[PDB]
Amino acid sequence: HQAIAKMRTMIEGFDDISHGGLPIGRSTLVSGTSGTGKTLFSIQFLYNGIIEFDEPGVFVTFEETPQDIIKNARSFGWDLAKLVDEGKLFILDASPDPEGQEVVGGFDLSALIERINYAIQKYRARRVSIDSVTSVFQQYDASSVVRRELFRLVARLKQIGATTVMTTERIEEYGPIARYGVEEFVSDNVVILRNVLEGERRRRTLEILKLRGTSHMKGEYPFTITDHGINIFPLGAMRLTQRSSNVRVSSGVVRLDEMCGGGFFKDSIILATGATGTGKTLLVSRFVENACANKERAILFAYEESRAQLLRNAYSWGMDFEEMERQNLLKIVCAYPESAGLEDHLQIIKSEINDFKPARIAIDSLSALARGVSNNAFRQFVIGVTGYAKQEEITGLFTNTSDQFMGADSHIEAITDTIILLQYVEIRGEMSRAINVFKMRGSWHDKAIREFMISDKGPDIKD
Amino acid sequence: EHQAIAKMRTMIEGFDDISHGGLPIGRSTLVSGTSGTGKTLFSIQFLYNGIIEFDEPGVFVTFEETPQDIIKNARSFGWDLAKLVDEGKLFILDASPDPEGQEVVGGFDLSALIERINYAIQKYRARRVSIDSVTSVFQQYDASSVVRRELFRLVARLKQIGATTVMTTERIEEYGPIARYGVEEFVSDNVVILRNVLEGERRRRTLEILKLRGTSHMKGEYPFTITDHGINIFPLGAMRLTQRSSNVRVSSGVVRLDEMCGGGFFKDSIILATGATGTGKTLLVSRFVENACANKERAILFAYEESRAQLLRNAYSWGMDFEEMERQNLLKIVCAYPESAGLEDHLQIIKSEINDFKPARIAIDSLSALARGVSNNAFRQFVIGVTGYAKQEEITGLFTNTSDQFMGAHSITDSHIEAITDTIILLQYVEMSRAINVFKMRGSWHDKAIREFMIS
Amino acid sequence: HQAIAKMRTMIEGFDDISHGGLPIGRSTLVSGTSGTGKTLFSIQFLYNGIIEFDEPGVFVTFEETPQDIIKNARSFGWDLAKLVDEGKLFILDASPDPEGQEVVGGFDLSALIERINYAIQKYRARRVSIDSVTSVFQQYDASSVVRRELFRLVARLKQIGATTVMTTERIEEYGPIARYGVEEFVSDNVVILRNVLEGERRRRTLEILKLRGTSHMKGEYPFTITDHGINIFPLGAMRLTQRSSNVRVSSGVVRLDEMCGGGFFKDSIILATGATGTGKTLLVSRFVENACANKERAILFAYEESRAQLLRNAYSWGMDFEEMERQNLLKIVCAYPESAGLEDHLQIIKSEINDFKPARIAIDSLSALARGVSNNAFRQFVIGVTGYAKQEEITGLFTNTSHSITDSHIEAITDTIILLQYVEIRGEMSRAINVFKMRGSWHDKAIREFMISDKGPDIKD
Ligand SMILES: Nc1ncnc2c1ncn2[C@@H]1O[C@H](COP(=O)(O)OP(=O)(O)OP(=O)(O)O)[C@@H](O)[C@H]1O
Ligand SMILES: Nc1ncnc2c1ncn2[C@@H]1O[C@H](COP(=O)(O)OP(=O)(O)OP(=O)(O)O)[C@@H](O)[C@H]1O
Ligand SMILES: Nc1ncnc2c1ncn2[C@@H]1O[C@H](COP(=O)(O)OP(=O)(O)OP(=O)(O)O)[C@@H](O)[C@H]1O
Ligand SMILES: Nc1ncnc2c1ncn2[C@@H]1O[C@H](COP(=O)(O)OP(=O)(O)OP(=O)(O)O)[C@@H](O)[C@H]1O
Ligand SMILES: Nc1ncnc2c1ncn2[C@@H]1O[C@H](COP(=O)(O)OP(=O)(O)OP(=O)(O)O)[C@@H](O)[C@H]1O
Ligand SMILES: Nc1ncnc2c1ncn2[C@@H]1O[C@H](COP(=O)(O)OP(=O)(O)O)[C@@H](O)[C@H]1O
Ligand SMILES: [Mg+2]
Ligand SMILES: [Mg+2]
Ligand SMILES: [Mg+2]
Ligand SMILES: [Mg+2]
Ligand SMILES: [Mg+2]
């Protein structure tokens, strides 16, 4: 069992799906529709190679000028002009001009490969890419001709030895792998970038169709475009090896801690589900407050309420959130669910965690995030967040909405370690409330369903 | 992050939020869609706004309609394009509006058109260019796919000139190829899709931005409508969760209720009055609206389930002179048929009336009047748009909901909008008689008891 | 804000949808599949201009002959031959010779547009209609040529200054707007006529896709073709829940009136739903009896039962339906749901109302109509009926059988809902009635036991 050597491509998450990067000396065909990030993948591949591994490279372009390639890259802070000046990056301009608008013949790949070979030797390139192969095959439309011409191109690049990422377009999502349907059978490594429209939403995903001679994660995985270009989330690449101790932390409510058998486990995920107005946001406020009381950092993620309202509600319950922010212990992040896809909310949660390094986090509402979201997309989000929170040993508190007043869902409860239910009880013409610890993995919990009140001192559970 | 491309604002309401600053400067934008999606309107409104808002002159290029039709059609929005032409701010160039006394062979001359456009730009010092019917010259040698190369050259030349250009193209199918020839979206740097989707028995217009190079944008489709002022887009995801809050109280108009709410409503709250029909939900709304006017505040009463005549007639019975409050320009009553337009139009109407009247308070006689014949997703988005906007503008909002509207009744909204609502009031039957109860009072304490809803 | 001037281009319901008719001096393209009523639309455009106003017109035909056009028009009572003799209507026959052929193969439109122009001047036409302009383009398989020539045709008609309707054709109902995929990008105003087959039933709808210079209603508006031509239902422009008055009328049952807080609201829509055998028919029969008791006219529409059976069942319940017909107060209209398209049941209700001028109508069963139709068709039917019932100040009592989008919508627009159930209690069957909803009023909200006798419903406490 001799593994094939790979060239690591530090596009976050890609090296996990490709399971070690792209095979060395092989061509990779990246296909997708317009606006799927195909041109970003190509730049990011060369850029990372040049700065991380000091590997010179060549970007061949047919449909853009070097000036826009650089200008667009600069939106990511990727100063490609600098890398060009230093002789690390070379952009090979093979684009058509408005000057000399048309020619008598067609594109010459023999001339092209000679220029690429030269550029590779001159800059000692090991890593190369092509923005559009079809820009050549705008002529030579016969599928039998395209197959041969692509074969020749790939074979020559293989002899040179540079690892190549070449790009092609397709028209339809879930349609043919590539235009003419004779390209994907020539290339050794094929990657699909799609941007699926469902309902009114677009979702970017990445899939590796095949890698000849090597293993890879199979199927479709989500990705987004963020501060450093492409950021892929290979859900399932994380391991189910998270630590689990008997260390406990206070919930912020003394009687609840007793009902929980002495407090929440530090490494647990807690879900507080109940009817609207039963105090879900009260327990969340006390959860992050307790962290700060013990000089621990905590992040409150609000998907319903603005910061101004959270501060006001907290004051009415005796909690000075503004003071906790002044001490740099509490941080509040507010957004509408509709502002971003769930894969971005996941990136936001992770980024805020990496920067603030909290002991605890809380999500004010999962039901806010699930609005208009399919069970698959929502479920993946919840798994990703709780998986990460466990991995980093961050105590996590999430809330949700129960169907108490609605007739006629529990697919994330298998992830949650502790479940607390908040419900209304109508007693003799008055509304009241009751709390119960429904589930508690690893510990005793009170089976009783107990009445509680909410006042300006916060929740107060009675026996 | 070092680079921040300088984008040019279009001032097409909502567009600048989806594009997040407008269109990239000196670059072409491709706008595709089927007939009736508003391509031409977008193309005109772009130049029109530039001219009047930023004093930025521009050139409109036409292959299909004559300058006279462009001008006449613009008048339906009150846009005097003839005036702008006389002043020299707007120039309409005839590219290929063809004469009837046609020759045998013609067209096949995009280079000549580019020279003419360049000239017009230089003469009128244009900063904005808008090209309708760019496919009118792609009807030639289409079978050879020369379109990709011809479009490439046109786009490249426009960049050299430096003017920002909006180009339109054609589609056949709403969810089919981005453009007729399958090449335009690969040549263009910026792609905007205008759809007019027929589903069920209704059409809905939506706008999407795809394929922007070098910059960011919102993704997916956002509903839009066409009003008497042109295109109006509602980018719900652009709404920030940064609304203000305060402990300022406003009276509900009902004394007992103010006590049950712990001292009236919070000024910047959203109140949802949910209950059985006949429990006085519209009585509570009438008092809410009255109180605003009693204190010389402006208020808008939106209605779907009542004719204007009933609102005034029933108000008189109690002792509320709605006509007088209108005479003083404190009260505005806006009656509409809930099914004459889509939810995105009802939202646009609500916003428009608020923008012009500048109310302290608004009320909706029945949200459930709009929550029918539509999906829960469509309705929920409507509610978020209304509540979000009302809070952003610091407008006290009282909306109602009927709990027994249909046999599949629930005591809470089917789409779960109660998480958005800050105060919830239930109206039910008791004893024979009727009662009011504060279910939720976010930010304060409230009376948990259920008691009679006796206004006086 | 200067609105574009419009010609009424009267077609019942059309000018509500188009917000005042068709733009003057511009070409409107009407596209559809075979048998969608395109020719009929074209005839009414010119016919009405001539009869309702005094606007001469030219009908240009390609597919059939003037003789066939006239004969078909006569089925609607439209005497087109007379209008031709008077010099008001002119039919320009551009149809190819059935026997012969031309040595040039094709045909130049420049040879026709002048004949149209000449005819317009000669007859001082204001309205021009071209039926199957497609047949003039059958010679061209190049869509770029079709645009070139169609644009030319439209532009020349504008110079002439005539308002015109061109018809074209498509193959699919939900496919391309026109068969070449270009015409809708040339014409200024586009209207689509489709005839959709679904669930072993077929529907006609009209849509205005666009009007370049103005506004219109959007979406599909169902229509039917009757003895008087095209009749369109502008369902999006009616009062479904709004009312002008606040006065009650008796339901026919005294205790039920009390449960409803003083009776039904006049001009309200009452929906009585329940299990089979619960007494839905009984309340309907009692309702129309009350109308006639007060000398009000009522129409009982029936789908479950024949007239003979309705009279007999009513007689057993103490109601002489035959006497009420003799007094010209009651009318009974019996048909199977399957006997007509759902839009035609609407047209029948509408027509019977227009002639009989009822104070009340009732439908013995809506489920009878729902069972053979799609969910969208049924929702629109109810909207249409409730729209007209309120327009004419008619109290309507409909019944049905005991979430979906269709039923939530229908029940939502309904003002009053009464639930009837037949259940087992203590080893015997027992009946109960409940007022589920009573819009705008106090109501009991308590389930009451009742019995059915030969004296009608008897609600107990
Ligand atoms: N600074 C940024 N922040 C956020 N998103 C960005 C940023 N820069 C670019 N993007 C997104 O990344 C995408 C990059 O597009 P890309 O270069 O992949 O085009 P493409 O799909 O290759 O074009 P074609 O389909 O013609 O090949 C853009 O559509 C844009 O939405
Ligand atoms: N100062 C106070 N005194 C007494 N009760 C209060 C006070 N402040 C808040 N409350 C009560 O505490 C409750 C907190 O509501 P909470 O935000 O937990 O509802 P929720 O279940 O989260 O609903 P949603 O998820 O829709 O926001 C309020 O319903 C309110 O009645
Ligand atoms: N005052 C108005 N109020 C509401 N809607 C209007 C008004 N004026 C025009 N419209 C609508 O706007 C649409 C016009 O957009 P437009 O049709 O010009 O784009 P487009 O012309 O379809 O592109 P193409 O030129 O290929 O047809 C019309 O179909 C009409 O429905
Ligand atoms: N007097 C009438 N009563 C009821 N229906 C009628 C009457 N006359 C015609 N129709 C209906 O109209 C339909 C034909 O309409 P019309 O002639 O307007 O369409 P068309 O232009 O012939 O369509 P195509 O060009 O595809 O044949 C027939 O299917 C017929 O059922
Ligand atoms: N003379 C009568 N005496 C007692 N009960 C009667 C008499 N006539 C009819 N009924 C009862 O009335 C019931 C039928 O009610 P009705 O005909 O008013 O509507 P329905 O039959 O419930 O409607 P559907 O048949 O659609 O369910 C029968 O179950 C029968 O027992
Ligand atoms: N004195 C009163 N006290 C309380 N409620 C009343 C009084 N008089 C009338 N009402 C109710 O106030 C209601 C306002 O309309 P509403 O209940 O909203 O109807 P719907 O809920 O069906 O839209 C009226 O329907 C009426 O029944
Ligand atoms: Mg690209
Ligand atoms: Mg909450
Ligand atoms: Mg009301
Ligand atoms: Mg015909
Ligand atoms: Mg029956």
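So for chain B, numbering is Swiss-Prot's, and the shown residues are 14-444, 449-473, in order.
According to its header, this structure was worked out by electron microscopy, 3.2 Å.
Any Cβ shown, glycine's included, is placed from N, Cα and C.
The annotation active site, proton acceptor in CI (KaiC 1) is assigned in Swiss-Prot to B:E77. Annotation comment: Swiss-Prot describes B:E318 as active site, proton acceptor in CII (KaiC 2), evidence class a curator's inference. For B:290-296, B:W331, B:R451, B:457-459, B:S461, B:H463, B:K465, the entry in Swiss-Prot reads ATP 2 binding site. Among the features that Swiss-Prot reports, Mg(2+) 2 binding site is placed at B:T295, B:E318. Here Swiss-Prot notes a mutagenesis experiment, B:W92 to F, with the remark: Increases photoperiod in presence of KaiA and KaiB. Recorded in Swiss-Prot as a mutagenesis result, B:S146 to P carries the remark: CI hydrolysis rate halves, increases period of the circadian rhythm by nearly 50%. Recorded in Swiss-Prot as a mutagenesis result, B:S229 to W carries the remark: Increases photoperiod in presence of KaiA and KaiB. Experimental mutagenesis at this site is recorded by Swiss-Prot as B:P248 to S, annotated: In kaiC5; induces an arrhythmic phenotype. Record note (Swiss-Prot) on the mutagenesis of B:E319 to Q: Strongly phosphorylated, arrhytmic in vivo. In Swiss-Prot, a mutagenesis experiment is listed as B:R321 to Q, annotated with the note In kaiC9; shortens the period of the circadian rhythm to 21 hours. Experimental mutagenesis is annotated in Swiss-Prot for B:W331 to F, with the remark: Arrhythmic. Quoted from Swiss-Prot, the note on mutagenesis experiment B:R393 to C is: Decreased endogenous ATPase. For the published mutagenesis B:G421 to R, Swiss-Prot gives the following note: In kaiC11; extends the period of the circadian rhythm to 44 hours and increases the interaction with KaiA. The note that Swiss-Prot attaches to the published mutagenesis B:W462 to F is: Loss of stable oscillation in presence of KaiA and KaiB.
In the three-state DSSP assignment, the secondary structure recorded for B:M458 (ATP 2 binding site) is strand.
Counting Cβ atoms from all protein chains shown, B:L296 (ATP 2 binding site) has 19 others lying within 10 Å of its own Cβ.
Taking the C-alpha positions, the distance from B:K465 (ATP 2 binding site) to B:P248 (mutagenesis position) comes to 39 Å. Proximity to chain C, defined as a C-beta distance under 8 Å, is registered for the following recorded positions out of B:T290, B:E318, B:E319, B:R321, B:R451, B:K465: B:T290, B:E318, B:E319, B:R451. Taking only the Cα positions, the spacing between B:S146 (mutagenesis position) and B:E77 (active site, proton acceptor in CI (KaiC 1)) is 6 angstrom. B:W331 (mutagenesis position): 13 other CB atoms within 10 A of its CB, across all protein chains.
Summarising the environment of B:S146 (mutagenesis position), the number of other Cβ atoms within 10 Å of its Cβ, over all protein chains shown, is 23. By the rule that a residue counts when its Cβ sits under 6 Å from some atom of ligand 9, the recorded positions B:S146, B:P248, B:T290, B:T295 yield B:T295. Comparing CA positions across the recorded positions B:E318, B:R393, B:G421, B:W462, the one lying closest to B:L296 (ATP 2 binding site) turns out to be B:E318.
Between B:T290 (ATP 2 binding site) and B:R393 (mutagenesis position), the C-alpha separation comes to 22 Å.
Counting only residues at least six positions away in the same chain, the Cβ atoms of B:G275 sit under 8 Å from the Cβ of B:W462 (mutagenesis position). If you take the Cα of B:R321 (mutagenesis position) and the Cα of B:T295 (Mg(2+) 2 binding site), they are about 13 angstrom apart, rounded to a whole number. Of the candidate recorded positions, B:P248, B:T295, B:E318, B:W331, B:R393, the one lying closest to B:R451 (ATP 2 binding site) when CA atoms are compared is B:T295. Put simply, of the recorded positions B:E77, B:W92, B:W331, B:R393, B:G421, the one whose Cα is nearest the Cα of B:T292 (ATP 2 binding site) is B:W331. Cα of B:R393 (mutagenesis position) to Cα of B:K294 (ATP 2 binding site): a distance of 21 Å.
Sequence-distant neighbours of B:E319 (mutagenesis position) (same chain, 6+ residues apart, CB-CB distance under 8 A): B:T295, B:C348, B:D378. Cα separation, B:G421 (mutagenesis position) to B:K294 (ATP 2 binding site), rounded: 20 Å. The Cβ of B:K294 (ATP 2 binding site) has 25 other Cβ atoms within 10 Å, all protein chains considered.
Taking the recorded positions B:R321, B:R393, B:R451, B:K465 in turn, the residue surrounded by the fewest other Cβ atoms inside 10 Å of its Cβ turns out to be B:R321.
Of B:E77, B:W92, B:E318, all annotated as recorded positions, the residue with the shortest Cα distance to B:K294 (ATP 2 binding site) is B:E318.
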